[PDB]
Amino acid sequence: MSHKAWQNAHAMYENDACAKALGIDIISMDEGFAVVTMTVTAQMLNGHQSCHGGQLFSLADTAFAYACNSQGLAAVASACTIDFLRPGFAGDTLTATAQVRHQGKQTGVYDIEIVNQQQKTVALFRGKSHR
Amino acid sequence: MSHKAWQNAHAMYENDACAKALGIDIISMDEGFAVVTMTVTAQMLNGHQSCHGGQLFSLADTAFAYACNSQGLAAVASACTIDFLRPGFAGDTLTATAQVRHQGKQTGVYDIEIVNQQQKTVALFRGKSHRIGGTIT
């Protein structure tokens, strides 16, 4: 009980640390879902002056971790599929919404959508979770 | 075609801040083929002394970028799937190999596999590329 509670607190802590390092802020969060935001900076732009896939993945991963933690269900991604629809340019404010779609005994499935300030879809993620 | 692939790779590496920042090195190039290497550092570990997904994704995406641009035609990722198989511990040396599976005039499919120093598969990646305008930057 207190051990489980301690583990949830620890999971939250590590998640907040990654968010801070990435400049991510929680906008909304409840049971099974989290909405976080991040502003693309010149530092995270690739050769094409757009946010590199690695940053986008990190943003999505952070929103997924928050969605797991909202219910004390710490998990790691075992697989993930990503569709890039529009580039994330410098200055853009990206909002990532993660939502649980299925929660089994040991695994689960989470959906994550990233949109820009114009409310247009930047990328769609669907990941399988472990534990 | 290997020499052309290398020329393009050298041109892209010169302006690849993300790759250098991550300590990614290019060790092999050919038409639709790239091998990249990176050492897992403590600066990229999670709460389990294991490498972060974002860093592994970046390594696979780097091999993918170089392989799908080795032909001299600027291309970008429109989609991709990743499977994490084993953790990446500090000090581990990760090698990412990208092979072309298909390459049309516009679209392409490349398979990437990340292996550690013990020859164990860490992750499997598959991405679809889309060419843009002209020559690489």
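Using N, Cα and C of the backbone, Cβ positions are placed for all residues, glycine too.
When secondary structure is read from DSSP and collapsed to three states, B:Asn46 (mutagenesis position) falls in the coil class. While the structure shown retains the original residue, Swiss-Prot records the mutagenesis experiment B:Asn46 to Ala with this note: Reduces activity 1000-fold.
B:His52 to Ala appears in Swiss-Prot as a published mutagenesis result, with the remark: Reduces activity 100-fold. If you draw a 10 Å sphere around the CB of B:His52 (mutagenesis position), it holds 19 other CB atoms from the protein chains shown.
Within 10 Å of the Cβ of B:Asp61 (mutagenesis position) there are 27 other Cβ atoms, across all protein chains. Experimental mutagenesis is annotated in Swiss-Prot for B:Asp61 to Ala, with the remark: Loss of activity.
Distance from the CA of B:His52 (mutagenesis position) to the CA of B:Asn46 (mutagenesis position) is 6 Å.
On the backbone, the CA of B:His52 (mutagenesis position) and the CA of B:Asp61 (mutagenesis position) stand 14 Å apart.
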